[PDB]
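Here the structure comes first, spelled out in structure tokens, and everything after it is commentary.
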Amino acid sequence: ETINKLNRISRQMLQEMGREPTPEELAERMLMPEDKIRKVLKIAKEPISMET
Amino acid sequence: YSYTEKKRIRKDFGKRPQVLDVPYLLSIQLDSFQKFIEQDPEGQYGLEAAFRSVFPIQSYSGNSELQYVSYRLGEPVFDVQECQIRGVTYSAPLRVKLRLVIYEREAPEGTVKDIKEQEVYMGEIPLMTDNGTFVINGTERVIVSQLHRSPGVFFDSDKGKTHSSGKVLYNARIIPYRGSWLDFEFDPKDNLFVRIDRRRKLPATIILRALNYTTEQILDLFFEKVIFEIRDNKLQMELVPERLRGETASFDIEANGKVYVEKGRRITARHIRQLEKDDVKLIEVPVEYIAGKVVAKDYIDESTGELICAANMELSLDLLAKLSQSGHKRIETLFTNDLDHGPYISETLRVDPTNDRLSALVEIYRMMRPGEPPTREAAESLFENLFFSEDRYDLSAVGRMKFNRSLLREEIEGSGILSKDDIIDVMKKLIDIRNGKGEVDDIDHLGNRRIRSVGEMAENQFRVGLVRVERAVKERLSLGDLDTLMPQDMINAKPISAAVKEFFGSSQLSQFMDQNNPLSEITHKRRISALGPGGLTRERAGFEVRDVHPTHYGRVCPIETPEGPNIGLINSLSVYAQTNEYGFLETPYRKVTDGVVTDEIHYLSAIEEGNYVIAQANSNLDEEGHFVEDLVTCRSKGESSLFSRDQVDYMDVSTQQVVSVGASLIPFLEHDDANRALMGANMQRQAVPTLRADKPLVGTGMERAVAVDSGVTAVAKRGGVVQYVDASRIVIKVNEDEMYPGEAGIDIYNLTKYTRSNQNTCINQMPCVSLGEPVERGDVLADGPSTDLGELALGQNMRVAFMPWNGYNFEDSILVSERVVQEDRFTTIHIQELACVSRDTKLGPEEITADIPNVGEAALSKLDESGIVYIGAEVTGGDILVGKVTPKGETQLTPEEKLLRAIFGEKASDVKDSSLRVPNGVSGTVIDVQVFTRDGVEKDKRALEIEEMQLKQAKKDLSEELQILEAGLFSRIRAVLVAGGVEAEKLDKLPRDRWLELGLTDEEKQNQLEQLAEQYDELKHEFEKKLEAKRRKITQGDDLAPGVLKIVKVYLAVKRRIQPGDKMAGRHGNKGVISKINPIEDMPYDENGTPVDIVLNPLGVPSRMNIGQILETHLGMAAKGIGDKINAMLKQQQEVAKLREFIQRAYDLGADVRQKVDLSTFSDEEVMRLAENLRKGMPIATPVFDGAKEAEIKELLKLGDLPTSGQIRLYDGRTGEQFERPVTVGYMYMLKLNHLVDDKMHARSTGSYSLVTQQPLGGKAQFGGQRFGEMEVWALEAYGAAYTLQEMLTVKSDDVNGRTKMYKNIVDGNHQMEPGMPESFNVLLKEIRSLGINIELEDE
């Protein structure tokens, strides 16, 4: 749910600001202390296939 | 001549006056991407085409529609240099004005309730640089132009191979630009068939029954009607006499008194013409001739409605007796023949199961989505969405042009979708090809080959993004509210930017620019690939695509393609060739009148070439344009033949149009075999840029176009007087006439110093102009890598002797004197980029501290207090550049190691040395250090030091920009105030602020003062705001990977000289590995005493048929002989009249040429600098197929004191006695290819091992291991070697116990192996055992 909130808010802000949102903007955009947003961004990565 | 043209003017042979100069060599890339991103007011190709095609988006009949207005691209946030430093795309945003409307109740034409019009962001698209290069992820990438089949209609044969019957088939094919294909083909027994894809063979006429056609009008469209009337009796036959051609009748055909056609006789056309002259329309036949005919339409009884005969039925006597009693005397039959009119459609109808429209649509909908039951309206919408929907099927303007052209239509425009007339005309044309008239096509023909480019492929991926987003917009506007949103919440910019970044980031057509040579850039941008999406692959295709078709002449170079797996699929675009409006290739020719060759030129495509007949470039004509013979060699239709004097239509432009830019820089290319010329032009890319640049003595005249018109050198945009020359910058004072009235200024050119190219070589710019020198517009100022004075200097010219010298030149080997390596004339400069990342593990974060466990202080003396190496400390292999330690824990110590720790009390530390180290076996200098740090992390001391360094550098540099720019501006102000109110000595005392506000007469001069004043103030404010912007770009944080703290990058500059093992090559394809690097004392030397520098091998020259290296060697000897005579006449201090005389004789010298020269140059100041530039050797241009012959080389050698035969006697360096049979010495221009040996050499004792199978993983510098593959195992089986193989694939490679047992036994000095079992075989057992298959090992 947190990952889908991050993708939704970073979908909304990308057409508001224009470049892409930095997580410093996600600090004041959301209610999380921006050091947890880094690890939520880290956990949400699917592993590479080892035959890629 | 211009100013650098008279600096060192190149002697030019050649006999053809060039009438069209070499065009802008990168026009494909830049012109394509100018078609891509440009505000086109119409439906011209571009982004406007994609928007106007995919928009308007409408709701699911909910009366809410989104339509389009315009777009705009913003300026990039980051310029190209900072973009290459940081790693982002060099991109631009994409603002689009969109307009949302909602309609009201029961008014489709009525007024909307509201409109909502705003701008919206949809992704970033990358911009092309000024040279044709994109930047995607830190690197500099080139998108190669693609070659594929033109959308349209192709009539192929596919002869013979089907079922070995000897019969040819024919297949027509409609290839769209976007949609499903279409095929029509015959079978071995004369039945037509349709295919909507490469799916199952369907009967043909069902697609006609899918277009609302009954059997009547199908047979009407594909056949002509023979009318049988019963004129009162006997069932007569109406006759057109042309219908009887080539036929044999079974009876006597009589017309108007006379029996013309006899029974059992073939009908001659004399009978036909007599029947035409005798006014013959209707003749009498028996009832037996209708036994073979087939009825056209439906015949019934009138009142009862019963069927006499349905359509497409043969007629027997029973059906004739049935149609006699109903009363019908009109009979319509189908005209058949075995040669002229084949009854193919009738046979296809007899094969076809269906009858009506609905069963046809049911058959197609069952035969495209099989297994599911059909439905009427779903089948109707399917066949709507196959070929006739505007959405899922599209021929472009090129598709419609070829589709009309190969059907011999009139209009060259039309709708994208098909129509009934289109498919019916294609079927008519296919039946006509089967009936013997017309011809098939061939796919190698470059009139049926379209060349795509960057703009078109980016446009198509952008359209993929727009349909992927319009699915979501249809989903949203179907659920669309009334007023809750500005119209940007509907659209996501993830798919659009995702698609375009996926194309530029990952494709077979978008690759790293080969950037180690200006030639390599300019020929990688000019590349015509046939691979990639929408094109053939190396596995599937194919031989005819690899081969050269005769329509490649002057469009695609035949002698440049990468020899290897893909030969000919990676073609290169010819020199003079452009790209047509419709995308095809087209080449220049000179229009020929009655006899006079006019200098006007017409670009001709391939299918327009075959109609005309085209003359030869190598022809001879007087000043009146008349050919000197009455017959001349030409080509008409792919056939070289000799035609008349005034039958010609076009002449070739120049002698060079058949080759590429890569091959045309091989001189004497007409004297080499095409194999070695292919290899020579294939390897002329791979020259490393040497430390100097050294002017090829044997050039082809194409060197200046490749030098200027690439992107490496700095071309002046406005000429003037050179004000300031530094290695960093060149500052030009523009002349008065070339200067704009507003924004006066002067020009400044910031050179690019020592920096990293993609192939690790050092791209560098160096000034070639001095202070206070006049320059022309378009004149070179700063030589790039491998460029001298605006020429192309790929390598260096060296004295060569062709003799076998003690076997050191055995197979192909080169042998070089020490005079080369002492001069550092092949010493090249490489730049490597080592990187040290510092992440955050879950055991703790890493540090960049200088304190490292268990290293010496002497190993750390090359570091600072911050732990990052100083700039400019020569390091070797193993030195520590970035001291980085990673936290670890839980040591799990053993027995007696734990005993030892207890004894000595030494704490096993909580950290591990994972520092960045120099790779094994290089050297060099640390020249540039960068520290990227995530924002919110403490920046250490050297990071702030680098920030202060770059901040002072940017502020000093922009202050110098503003200061020298306003120095030019105040020097213009002084030139203004002298005219009309001079202060000669009064002006320079009063300050610069009080020049802008001094009074003067109201004229254009006061308006000029107002302009220069406001430009001063605008540049001041612009300076201030862009300095603040540059500071906020430098000081801010940097985006990084998720979960990495900081990255320290260190640029090494290695200076690699030469050693045995390197590779060198002339431009003719004579490869060679330097074998021994002799001292100067051992070289062969002639009687003057000059030691030859490179001794090649003569045995390669008769075998490999490249004789042109000998001619290039002789003419190089000629060039350096002229250079030595000029050097002697300059060393003796001869007066300038003697030098003028000798240079005049050197430049006249030969047949009728194209090289008129001085005396028009200055008295001393231009001639003496020319002689200073000719003392190393007078260059010679040889335009490729037209240039210098043998007798001109002999006459140039007679100008020097050299022997005419070109072979000096030479003395051995060791025995000191003369070689018998005097040998060929000369000056060959040779190149150092970048297959250097120290990048290739490594070895492995014991390193890492692969995870899934315990084997040493292969690579470099992963320590690799030479893969002892399957053939080498067969080789050791072929010997008696068995212990070698047992250790070769168990102990040295695979066994997890055996390798450590072997290492122990070796360091104990006991050579012995304990073999055991390989590990990967145990993996194989677990893999078969992890199937349902039991596999075991057995008892004893």
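For chain B, we keep the numbers from Swiss-Prot: what you see runs 3-1342, in order.
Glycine is treated like the rest: Cβ placed from N, Cα and C.
Among the mutagenesis entries in Swiss-Prot is B:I561 to S, noted as: Resistant to antibiotics salinamide A and B. DSSP assigns B:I561 (mutagenesis position) to coil, not to a helix or a strand.
Taking all protein chains in view, 14 other C-beta atoms sit within 10 angstroms of the C-beta of B:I569 (mutagenesis position). According to DSSP, B:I569 (mutagenesis position) sits in a coil region rather than a helix or strand. Looking at Swiss-Prot, you'll find the mutagenesis B:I569 to S noted as follows: Resistant to antibiotics salinamide A and B.
Listed in Swiss-Prot as a mutagenesis experiment, B:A665 to E is described as follows: Resistant to antibiotics salinamide A and B. Around the Cβ of B:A665 (mutagenesis position), a 10 Å sphere holds 29 further Cβ atoms from the protein chains shown.
In the structure as shown, the Cβ atom of B:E813 (mutagenesis position) sits within 10 Å of 10 other Cβ atoms. Among the mutagenesis experiments that Swiss-Prot reports, B:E813 to K is described with the note: Disrupts the enzyme's active center.
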For B:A665 (mutagenesis position), just give me the three-state DSSP call.
helix
What's the number of neighbouring CB atoms sitting within 10 A of the CB on B:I561 (mutagenesis position)?
24
Are any of B:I569, B:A665, B:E813 (the mutagenesis positions) within 10 Å of B:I561 (mutagenesis position) when you go C-alpha to C-alpha, and if so which?
B:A665
Alpha-carbon distance [B:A665 (mutagenesis position); B:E813 (mutagenesis position)] in Å:
26
Cα of B:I569 (mutagenesis position) to Cα of B:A665 (mutagenesis position): how many Å, rounded?
16
